[PDB]
Number of protein chains: 2
Amino acid sequence: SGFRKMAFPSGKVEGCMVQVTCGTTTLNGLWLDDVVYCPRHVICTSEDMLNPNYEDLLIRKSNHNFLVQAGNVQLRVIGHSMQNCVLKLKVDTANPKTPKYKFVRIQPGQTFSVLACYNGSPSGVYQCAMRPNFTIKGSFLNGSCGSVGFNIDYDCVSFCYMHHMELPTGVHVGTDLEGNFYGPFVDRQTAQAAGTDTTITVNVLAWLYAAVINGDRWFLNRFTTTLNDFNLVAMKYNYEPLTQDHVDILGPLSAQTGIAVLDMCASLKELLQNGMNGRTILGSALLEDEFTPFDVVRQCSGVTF
Amino acid sequence: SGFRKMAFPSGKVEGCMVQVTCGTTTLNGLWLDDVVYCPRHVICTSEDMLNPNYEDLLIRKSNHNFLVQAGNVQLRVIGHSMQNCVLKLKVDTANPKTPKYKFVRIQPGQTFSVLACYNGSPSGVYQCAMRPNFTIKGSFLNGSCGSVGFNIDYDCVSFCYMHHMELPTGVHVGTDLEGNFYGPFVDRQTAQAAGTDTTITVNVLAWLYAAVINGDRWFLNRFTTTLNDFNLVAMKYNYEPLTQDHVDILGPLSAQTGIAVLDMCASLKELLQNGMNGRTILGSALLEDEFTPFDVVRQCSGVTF
Ligand SMILES: Cn1cc(-c2cc(-c3cc(Cl)c(F)c(OCc4ccccc4Cl)c3)c(=O)n(-c3cccnc3)c2)c(=O)[nH]c1=O
Ligand SMILES: Cn1cc(-c2cc(-c3cc(Cl)c(F)c(OCc4ccccc4Cl)c3)c(=O)n(-c3cccnc3)c2)c(=O)[nH]c1=O
Ligand SMILES: [Cl-]
Ligand SMILES: [Cl-]
């Protein structure tokens, strides 16, 4: 028992982290096979970041201007190209520590682990979620650019996130590993505000099922509801609408606990309407939405990697 | 910016995890140099666990009764001994993946990362704290025994915890790597209740400093207090007493924010006396006590390993 915000074991990603230096800039890269991936703004000076023309800036860079260090091992760069907002540096050595891997673009609401790094060196690991406004609420300081987010399934690392910028509000934005930003953000120091940060309803429901499995039952009431009625309430409290697809993804948790999904929605509706009256659920005084249904089953069943 | 419950990168410990099997039992072991460490209750049957005499049970076990598997690599056990509540299996091969390491016994209030494992395979990593009653609030299922807790300083792993049992209340108890239980617990299936779970005051103060550094300032008031007066309030709310030593450990956070420690105590006193009025601090609706002063500085400064 117990329920914790749990990250995947990070070792398979630690072995891929390198330092990339261009001119005066140093940030993190991801070394997989014979390619190193990093944010393309590694080629910018402070003044370039205000209105960079990346193709023009790249004209003035050659393979030997990119320095890649892994430990003290210095890697030899034999080619470079820009793919959307990431740079791909071809090196002459395949990373011997490369895990089975793939690149995936995740949907809002999905969670992943972040390995925060500085100077190619891992600092810590934590869990977060793609917010509905395509930001993440991470923990990142200067020098953290190029840190990656990932999921692990058995022995396969699914890289889904590369860190690029912190917005003036303190939330974090980045790309998939094909270099396409999540959401409407662009890698320029220019005004960019995030949209509404709504709550991920299916994840809250999954966490309420985790609570029940763990013995926190006080919020279970004896009401039910309908999808349309619940969604009227979701809208009022800036919750994402619940769909039939979401109901189906919660099926396994419903089967394990015997609590119909719409019954749990009725309990959530009462919690939204009356608050928690100084009580707690799984040690939290608010409703948590960064556990997916799959997170809850994995943690509550013991799945390993 | 941002502030997250952050675990150390786990890779250095992943490379040490093995499966230990005795008879019908299988749990996790820690392979460092040519020794494997695991809970001594690996030799018990279900009936033995009610009142085991471990020395007597060990009389009937030989090296070849202990099976140690690392991947599919089967290790050859060339000796065994019991040290307090752990078994030490001497194997004929040094772990090539052994990190720099040491064994430490931590004090209540200190935090560490847990690598939860099942069948010698890592499942996830999360942060927790030695509670004042010498329990931890982990996330552990059957098969998790022998999972370890640790801190990492530069390149040195400091192992502080080995998981042994879940109490009927659902909290978790274990040993240091010398096999001595934290707190009064014993490895027998017999009535054992934990003491009061008080709140770690110095850690709450550290987290309030983290909040200030991150821009959550609403709880700062214009009062101060004294150590003795604050502690009167700490006692009423089942907080641990604050000492001068604690005040000194918070000095660096005080220096960075300009907020005298006793001023922050005054803000905490008002929070304890009036609650948070539906507000949040660093995304939490309660006061968090599983960040140490050192956790806050490391996370807010970018220290790597
Ligand atoms: C040279 N250099 C630079 C960085 C680096 C760059 C950035 C960064 C990069 C680009 Cl292209 C930007 F358009 C940018 O505008 C952010 C912004 C957007 C909209 C309105 C205002 C603003 Cl200000 C920021 C960054 O946000 N961070 C960072 C800091 C704190 C936490 N997370 C990320 C770090 C680095 O890590 N290493 C290194 O060597
Ligand atoms: C054969 N076997 C056994 C275990 C295993 C053993 C235990 C376990 C071991 C011993 Cl010596 C106990 F005295 C014990 O009494 C707990 C208790 C104390 C006081 C009052 C009532 C009770 Cl019930 C429990 C366990 O607590 N857990 C566990 C389960 C869930 C979460 N965390 C830990 C697991 C294992 O992991 N693998 C494996 O093969
Ligand atoms: Cl947690
Ligand atoms: Cl967190």
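Since chain A takes its numbers from Swiss-Prot, the residues it shows come out as 3264-3568.
The way this entry was determined, per its header, is X-ray crystallography, 1.6 Å.
Quick reminder: no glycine exception, Cβ is built from N, Cα and C everywhere.
Per Swiss-Prot, the features are as follows:
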- A:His3304: active site, for 3CL-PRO activity (ACT_SITE)
- A:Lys3353 to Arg: In strain: Beta/B.1.351 (VARIANT)
- A:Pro3395 to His: In strain: Omicron/BA.1, Omicron/BA.2, Omicron/BA.2.12.1, Omicron/BA.2.75, Omicron/BA.4, Omicron/BA.5, Omicron/BQ.1.1, Omicron/XBB.1.5, Omicron/EG.5.1 (VARIANT)
- A:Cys3408: active site, nucleophile (ACT_SITE)
- A:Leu3468 to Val: In strain: Zeta/P.2 (VARIANT)
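Sequence features annotated in Swiss-Prot and their locations in the structure.
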| residue | record | Cβ neighbours (10 Å) |
| --- | --- | --- |
| A:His3304 | active site, for 3CL-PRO activity | 24 |
| A:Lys3353 | variant position | 15 |
| A:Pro3395 | variant position | 20 |
| A:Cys3408 | active site, nucleophile | 25 |
| A:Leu3468 | variant position | 28 |
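Checking each of the recorded positions A:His3304, A:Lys3353, A:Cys3408, A:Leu3468 against A:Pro3395 (variant position) by C-alpha distance, the shortest gap belongs to A:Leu3468. Secondary structure at the residue listed as 'active site, for 3CL-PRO activity', as computed by DSSP, is helix. Among the recorded positions listed here, namely A:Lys3353, A:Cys3408, A:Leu3468, A:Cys3408 has its C-alpha nearest to that of the residue listed as 'active site, for 3CL-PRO activity'. Each residue contributes its Cα atom, and for A:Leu3468 (variant position) and A:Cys3408 (active site, nucleophile) those atoms are 33 Å apart.
A:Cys3408 (active site, nucleophile) sits 20 Å from A:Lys3353 (variant position), taking the Cα positions as reference.
According to DSSP, A:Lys3353 (variant position) is assigned to a strand segment. Among the recorded positions A:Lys3353, A:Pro3395, A:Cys3408, A:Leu3468, residues whose Cβ is positioned under 6 Å from ligand 1 are identified as A:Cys3408.
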